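A short worksheet on the structure shown next.
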Amino acid sequence: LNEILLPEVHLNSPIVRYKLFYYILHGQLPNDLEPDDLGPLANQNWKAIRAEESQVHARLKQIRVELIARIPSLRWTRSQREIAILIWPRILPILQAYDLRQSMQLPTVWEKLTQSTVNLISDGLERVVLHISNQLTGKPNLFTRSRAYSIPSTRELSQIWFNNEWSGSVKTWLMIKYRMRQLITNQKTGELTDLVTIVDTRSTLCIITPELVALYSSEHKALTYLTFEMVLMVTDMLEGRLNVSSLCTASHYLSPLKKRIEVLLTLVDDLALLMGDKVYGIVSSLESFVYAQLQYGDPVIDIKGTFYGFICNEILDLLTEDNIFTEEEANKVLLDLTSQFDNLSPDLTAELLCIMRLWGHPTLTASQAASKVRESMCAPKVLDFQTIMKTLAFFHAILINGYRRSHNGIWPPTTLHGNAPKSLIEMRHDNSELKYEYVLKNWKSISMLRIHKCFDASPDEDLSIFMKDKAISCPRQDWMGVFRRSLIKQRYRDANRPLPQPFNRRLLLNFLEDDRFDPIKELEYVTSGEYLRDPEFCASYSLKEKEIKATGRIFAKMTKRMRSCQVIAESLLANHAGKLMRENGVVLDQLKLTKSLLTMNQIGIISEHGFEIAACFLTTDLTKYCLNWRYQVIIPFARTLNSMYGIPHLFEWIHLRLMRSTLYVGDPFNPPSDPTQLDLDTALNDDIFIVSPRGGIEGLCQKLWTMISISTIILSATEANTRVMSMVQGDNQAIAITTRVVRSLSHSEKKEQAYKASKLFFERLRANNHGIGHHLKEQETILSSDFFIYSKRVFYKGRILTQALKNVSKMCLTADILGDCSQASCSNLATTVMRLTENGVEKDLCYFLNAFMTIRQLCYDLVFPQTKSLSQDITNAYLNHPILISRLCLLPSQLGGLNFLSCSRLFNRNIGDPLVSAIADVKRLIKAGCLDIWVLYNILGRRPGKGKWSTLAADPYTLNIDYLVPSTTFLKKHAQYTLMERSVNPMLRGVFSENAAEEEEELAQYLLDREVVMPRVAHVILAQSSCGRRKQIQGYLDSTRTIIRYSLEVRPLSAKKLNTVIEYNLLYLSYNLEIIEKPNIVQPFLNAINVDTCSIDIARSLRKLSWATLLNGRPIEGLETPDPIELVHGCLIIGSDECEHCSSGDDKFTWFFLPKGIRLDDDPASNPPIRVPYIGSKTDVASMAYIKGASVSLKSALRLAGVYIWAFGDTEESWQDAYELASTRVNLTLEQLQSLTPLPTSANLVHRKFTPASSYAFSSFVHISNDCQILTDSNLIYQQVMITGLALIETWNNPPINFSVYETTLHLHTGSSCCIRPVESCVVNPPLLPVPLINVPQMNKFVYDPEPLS
Ligand SMILES: [Zn+2]
Ligand SMILES: [Zn+2]
């Protein structure tokens, strides 16, 4: 079992300083730590602690005596020796000193294997991309126009990735991490022998232990100790540095950033050595300085350089805070730090926000983390009553207006106070729109307005909320169980009290193993006030991982009942009250969100092609808002929400419970300093305790706070008589103040006028925020006439800045997920490469990088085996033949390979048929020479796998090939099944059944075993049926690492299952060895397929032979979709050129036009008019009866019936067959089912954070016209063609290029192509099989509704 629950490969936990201190002091390791540094650990009785844990102490003593023997000088005390013991933050400038190059062969073998494999496919990939450019533009310089400098191929990429700086460091820390993970795994199994590893490299001695490593560098005479989390963090940071430096070296776009990033890294490493853990304040100041430098180019003189100067002052304060540097040294350091950000384009100035994670993370202490929140929270705060009531009145107005525009424009049930004026009387009587200008006046009457019950909201409305695992704290009596037993044993022995019981329960497991669960009775915990009277309640903080800022270093955890009430209340707020606010543009659809943000940023840019429209953008972060929320400023809003929802007392729970409870920071190695503090309630407001908190907690009750902030923003906007559009995000907000200026004014003067108009709004907003208790400092406020910040992305002058280096920094050598398969890692690398394509990096370079890192990952997995195997035949066969490695890496993942990035994926996110794209890629590789035609013949002639009807129906477009599903998803499904099997919750009484797989197989066979097989129709019908609903509910579980471990423990895997999960990688490699080794003998009729055959025909034939066992010769219809690159034969027209396809026969094309004279980040009058580009089209029914408030079951049944009738026929027998599959989810009869069913024609057949598809730099000025074309598959095809054309236009002028001196026209002639085929459907398809006996959860509300109509 321990071979699956391997130690994590990447950092996921905070670095605890006291853990390392505990390990160092346990074995009496040499150190120069002051008594103040040790904190509470100095007064611990280490004799007893060493008496226990004797294996740990024995290992530590062994490494100590090895250190003494190797370095005799370490015995000297009082720091009179020449060797200095350094803790993690002070070893940054000496990371390159640790080499271990000798007595280390695995990294060298890995590098040699990667080079040998890459050397075989570089030219083929160059030919592939050349052919792609020739086919998509008609010219061979599509990808090389912006660079022509130097074109990096795959071999060049490998050379500059393995030969640059940090490469040796990455190899030596990868070996160290691998050895330490091996030692940890051995220790878990109880081997107890040879658990100390010594490498003893010349000038660098490293000793590896399952607990910590001891690294000594002779060149610098510095010895350091690193725990496992520290080692993971160091190797992750080194890998990120390697990726960033190599990408800067490779891409011409990021070339200027290389030297600046290197100089910044060196400067901050020296600063870290000189300072300690206080250099991460400087790192955060640099994070803010990126935006300060962005604001330095603002046209307005009054707003240019303010943030720059403030951030410089903050950096100087941080530098001179502890008197490490004098004024002149701090000034020189500041100048050196700032000189790396000057003379950079706005895109690059935002791609220096990648270096935040490049210096690791600070060593956290519970006391320091608690100090910040205790300073912010638990503080007196004076609040303005008038501001509170004005905000409440505008809250009422916004809620009323949001209830209007829906519900037939009818006012909610409201009660008017006695001093409402006649105008309010008539407006309530009339039910007209409450004008904000009207609400500003008579605010005393708009307030004191009781809004009665509006929604019949039910806590159990959403089921997915209850299925998400959340951390839950121990009761108030076991609050000391979080700390290590060794540290608290002496305290509990002195006090003569029993040791606290460790707490390991989870919220998800408590919910699932709850016999009597009901949200109606669960909310009574808060409604009846039992939470205030609960003595067991205990809320505690815990250190947050991968956090460098002082704020947000802790996240809180609460008891099971309180957490359940919190999630129920948040869901209640978001479902009904949250939807009423449309003043902010937040939507659950990302496409609409980015369109709204693009329009908001493009408000200010108006071209010459009266009074124009001008915008000034204001962005403020709300991270510190949670600690500053007070009960008095939220009581009226929450009271009105209570009245609206009908629950007498549901909200205001966080503050009321917090003022009566004592909070603490729970860290296993950070016990309270005072050994006499054995109880939480009587603790003092110091150390790790936060006595009587009066503020909020981050994330908790975020919806109410966001609505209050929206009301405040609206109030401020109306107070200054300025038009704004808010976009509050919870942790951030962006405001665009709108004003009307003269058209003839110069752009600088229009911006000045906009800023002058926005000054009053900003003053009113600051005054209102101060009134409600949120003081706005210069840190929070960034005023810019060009850009605003949303979702950590900068919207600069109608674009979105790239930040591709931030994406490339997290491209590591192994997925942190459980299975750790080669396929999962390759998929992660491909996803990161897709992000790089979207974020401005060269598409050709991204393709080469994806191939190179796929090869590198496979070589790493081959030469760094996670689990030792008795038979190494497969591993040796792959290691000795790099051509096999190349063939496997270049083969698409749909055919069994590890190439998860298709050629067409480089241009459009949406892919119709993955198999067609895979076939097109294989044909391209065969034409270039990367692969061989006999590989394609072997794939065509491959023996069908062990597939059933269920796998064909559940996941269409997939061939019958074994080992296409990684062991990771198998582990996730096993965890979900184990959770379902032991579940006893009433809400899931009938979800789980033992014959679920049999029922799914029978239904899939019924839907598929017909005259014509329709995998999409079967997939949709299965998903919308009862069994599909049960599968969805079972898949609602999160299946985290803890959940997977619990499932493996309570339900152990069989020996055969254990072995196959362990050796999935070797089994997959051996399975693909049958096709990537030698030309197999295939059937003679397969020779008809050639490299010139259309990918659609090849895909149809491959699906026919692959599923030959299941179908016995029947063809598969409804899946094929043209490959976007192969479908279109584009031509680019520059100046006097003409389209060859237009002049020769073809007359179908998608017209793309780019005007001339465009210059980004320049005068808006000069360039052609700007507009929101085409980012995509989502779902957008004419049913006989428009049922309002229809349940999910009713909609699912209606869609199932419609799809069945549309696909299998409109005969009465088909209607009876679909009646059963509809009645498995509703209680309709045939007549109501037929009447209520939507129109059964043109079935969509569609079924299954902020990542924009592009920067939209040059796609905003483009002109499109699809008039000369035919025009829901055709709509998807045309949308894909449009997106591909936009991507082609964008890559024609890469982010290195910012001007277009000539007008360009793109045609993308989709005609005269073999992939265009007529679409035929709606034929008669008799069932051919009796309808299976389906068990339906009649009593379950979330699957079946006995009353689907009112
Ligand atoms: Zn043309
Ligand atoms: Zn074709």
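By the numbers in Swiss-Prot, the shown part of chain A spans 4-151, 158-618, 658-1228, 1232-1299, 1308-1330, 1337-1415.
For this deposited structure, the header notes the method as electron microscopy, 3.0 Å.
Placement of Cβ uses the backbone N, Cα and C atoms for every residue, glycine included.
Straight from Swiss-Prot, the features:
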type    : residues      : note
VARIANT : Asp311 to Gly : In strain: Isolate Jeryl Lynn-CK4
DOMAIN  : 662-846       : domain 'RdRp catalytic'
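With 8 residues not built between them, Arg1299 and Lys1308 place their Cα atoms 18 angstrom from each other. Across the break of 39 residues that separates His618 from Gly658, the C-alpha atoms are 14 angstrom from each other.
For the gap of 6 residues left open between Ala151 and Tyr158, the distance from one Cα atom to the other is 5 Å. Gap of 3 unmodelled residues flanked by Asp1228 and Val1232; Cα separation 9 Å. Across the unmodelled segment of 6 residues, the C-alpha atoms of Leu1330 and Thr1337 are separated by 11 Å.
The secondary structure of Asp311 (variant position), as reduced to three states from DSSP, is coil rather than helix or strand.
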